[PDB]
Amino acid sequence: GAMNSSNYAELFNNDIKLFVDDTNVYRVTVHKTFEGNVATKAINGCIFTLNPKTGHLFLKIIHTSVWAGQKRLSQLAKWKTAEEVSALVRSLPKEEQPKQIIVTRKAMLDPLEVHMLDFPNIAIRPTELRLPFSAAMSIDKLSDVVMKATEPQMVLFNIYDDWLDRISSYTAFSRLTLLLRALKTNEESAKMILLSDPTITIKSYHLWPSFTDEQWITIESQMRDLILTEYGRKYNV
Amino acid sequence: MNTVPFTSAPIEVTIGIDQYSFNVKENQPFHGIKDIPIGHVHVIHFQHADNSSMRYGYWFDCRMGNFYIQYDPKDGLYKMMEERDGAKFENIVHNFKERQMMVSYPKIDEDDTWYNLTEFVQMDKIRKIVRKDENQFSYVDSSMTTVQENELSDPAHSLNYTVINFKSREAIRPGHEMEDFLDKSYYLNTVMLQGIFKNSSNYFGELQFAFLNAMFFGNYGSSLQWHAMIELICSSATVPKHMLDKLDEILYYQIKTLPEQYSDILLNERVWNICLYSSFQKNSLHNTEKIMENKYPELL
Ligand SMILES: CS(=O)(=O)N(Cc1cccs1)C1CC1
C-alpha cells in the first residue's frame with residue numbers, strides 16, 4: 001500500500017526499490033503571442049528515478065522534440081514517464097530490477113501499472129510523503145545536463161556523492177530531503193548557504209560540496225532555520 | 001402458453017416469476033404458474049419468509065422441456081425438476097387448472113418490459129455461464145461468486161461470466177499502452193466482440209443476464225459484470241452505431257425496472273457518471289441519460 005511516516009525504514013532495507021518523480025518531465029514557459037494571446041514553449045525535462053538505499057539516480061532527460069505534434073501533453077507526460085521507467089527496468093539485469101516502484105504522484109499509478117503488466121511481481125505504490133524531488137532541477141549539475149541535451153539521453157548520478165562511506169542510507173536520505181526541501185522553499189538562500197564559503201568545493205565527480213562531518217551539521221542546521229523561517233515569512237509567525 | 005406446476009407449498013415464501021411476485025402462505029393450496037409466455041427465457045425465484053437470506057431461483061425456457069417445482073425438506077428449498085413423462089405432466093397440469101389452483105402470469109398486453117429486458121438472453125448461453133449440464137434449467141442465488149471473483153472458491157457453483165479487466169495484457173496491446181487504456185475500442189471490438197463473443201447480440205445477452213441476476217438475487221458479482229460491460233462500451237471511441245442505439249434501449253429498460261429503493265446498492269456512481277458525462281459515449285445514450293436524471297439525480 002501507500003508509503004508514509006509509519007513505514008519509513010522500509011526504504012533502507014535490502015529489497016531493491018525506486019522512487020519515480022514525474023514533476024519535471026513536462027516543463028514550459030508561458031508567454032504572450034504577438035496577437036496578445038498566451039502560448040507555451042516547452043523546455044527540456046527529466047524523469048527523476050532514485051534508489052534511496054544506494055543513491056543511484058537514473059536521470060532520463062526528456063528532450064522537447066518528444067512533444068512535437070502531440071496533444072494533451074500533461075497526460076502524455078505521465079505515460080511517457082511510465083514508458084521510460086518500464087524501458088529502464090527491462091534494461092536492467094534481473095537481479096537489479098526493483099521489487100517495488102514508489103511514485104511520488106498518484107496520477108502515475110495507472111500509467112505505470114499498465115506499462116509494467118509484464119512485471120506482475122513488481123509492486124507499484126503511492127506515497128503519503130510530500131517529497132521534495134521537484135527541486136532536483138535546483139542542483140546545478142543536474143539542471144545543466146538537462147538544459148544542454150540535444151536529444152534523449154539517460155545520465156547516471158549518485159545523488160549522495162560519497163556520503164555512504166561515512167553515514168547510513170537513512171541519514172543520507174534525510175540529508176538529501178532536507179537539502180531539497182530547502183532548495184524548494186527558498187532556492188536563493190539555500191544555494192547561498194551551500195556555497196557561501198569558497199574554500200569548500202564540489203568535486204568534479206560530485207553534486208554537492210565536500211563538507212566535513214562538522215560542516216554538514218552546521219549546513220543542516222542552516223537549512224532547518226531556512227525552512228522554519230520561510231514557513232514564518234510565509235504564514236507570518 | 002406454458003405452465004410450471006408446484007407439487008405443494010410447505011413453507012411460506014415470496015415467489016417471483018420474471019418481474020412479478022406474490023406471497024404464498026405455509027401449506028397454502030398453491031400449485032403453480034400458468035399462462036407463461038412462450039418465446040422468452042423466464043426466471044422463477046424464491047425468498048423464504050423466515051430467512052430473507054438467500055434469494056434463489058431458476059432460469060428456464062418452456063420450449064426445452066416440462067418443468068415443475070417441488071419443495072425438498074432435506075435441502076430446505078424449492079427445487080426445479082424436469083418431468084420426462086409428457087402425459088403425466090399434461091394430466092397434472094390439467095387437473096390443477098380445473099381446480100384453479102394456479103396463478104396466471106400477469107402480463108399486460110401493452111407491456112413489453114420482459115421482452116425488452118431479455119431481448120438477447122438465450123438459454124444456451126445461460127447454461128454456459130451457469131454450468132450444470134444434466135439440467136435444462138439453471139440455478140442462481142445471492143451468494144454465488146463469479147470466476148473473476150474466484151481469482152481475486154467452489155468452481156462448480158460459480159458464475160462463469162466473461163472476464164473483463166481493463167489493466168490486463170488481454171486489454172492492452174504492447175506498445176499501445178496509453179492508446180488502449182484511454183480508448184478501449186480494440187479490446188471491445190477485436191478481443192471481445194470479434195474474438196470471444198463473436199457478435200454484439202451475445203455480448204448484450206450476457207450484459208442483460210448479469211443485470212437480471214443482480215436485480216433479482218442481489219448477486220454482487222453479477223452487478224460488477226453488468227457495470228464492466230457497460231463501461232467497456234462507453235470507454236470505446238469506436239463503437240458500431242447500431243450497438244450504441246441498442247445499448248441505450250437496453251439500459252433504459254433496466255433503469256426503468258430497477259426498484260427505486262435498491263438504486264443505492266445496485267448502481268455504481270463512478271461508472272454511471274463516467275459513462276453519461278465523461279466517456280466517449282457521453283452524448284450517445286439519450287434515453288438512458290434522461291431516465292437516470294429524472295429517477296436517480298442524487299447518484300449524479
Ligand atoms: C557513481 S556510482 O558509482 O554510484 N555509479 C553507479 C550508478 C548506477 C546507476 C546510477 S549511478 C555510476 C557509475 C554509474
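Please read every residue number as a count from 1 along the shown chain.
Any Cβ shown, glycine's included, is placed from N, Cα and C.
Swiss-Prot has this to say about the protein:
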MUTAGEN   A:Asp21 to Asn (Swiss-Prot position 1853)  Reduced growth at 30 degrees Celsius. Strongly reduced growth at 16 degrees Celsius
MUTAGEN   A:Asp22 to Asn (Swiss-Prot position 1854)  Reduced growth at 30 degrees Celsius. Strongly reduced growth at 16 degrees Celsius
MUTAGEN   A:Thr23 to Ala (Swiss-Prot position 1855)  Reduced growth at 30 degrees Celsius. Strongly reduced growth at 16 degrees Celsius
MUTAGEN   A:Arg105 to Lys (Swiss-Prot position 1937)  Severely impaired growth. Reduced growth at 30 degrees Celsius. Strongly reduced growth at 16 degrees Celsius
Can you grab the distance from A:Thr23 (mutagenesis position) over to A:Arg105 (mutagenesis position)? Cα atoms, rounded to a whole Å.
8
Show which residues of the chain containing A:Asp21 (mutagenesis position), separated from it by at least 6 in sequence, have their CB under 8 Å from its CB.
A:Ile47, A:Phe48, A:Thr49, A:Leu50, A:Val103, A:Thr104, A:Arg105, A:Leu131, A:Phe133, A:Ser134, A:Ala136
Relative to the Cβ position of A:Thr23 (mutagenesis position), how many further Cβ atoms are located within 10 Å?
21
What mutagenesis positions among A:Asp21, A:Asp22, A:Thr23 have a C-beta sitting less than 6 Å from any atom of ligand 1?
none
Coarse DSSP state, helix versus strand versus coil, of A:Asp21 (mutagenesis position):
strand
Please compare the mutagenesis positions A:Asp22, A:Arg105 by how many other CB atoms fall within 10 Å of each one's CB, and tell me which has the fewest.
A:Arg105
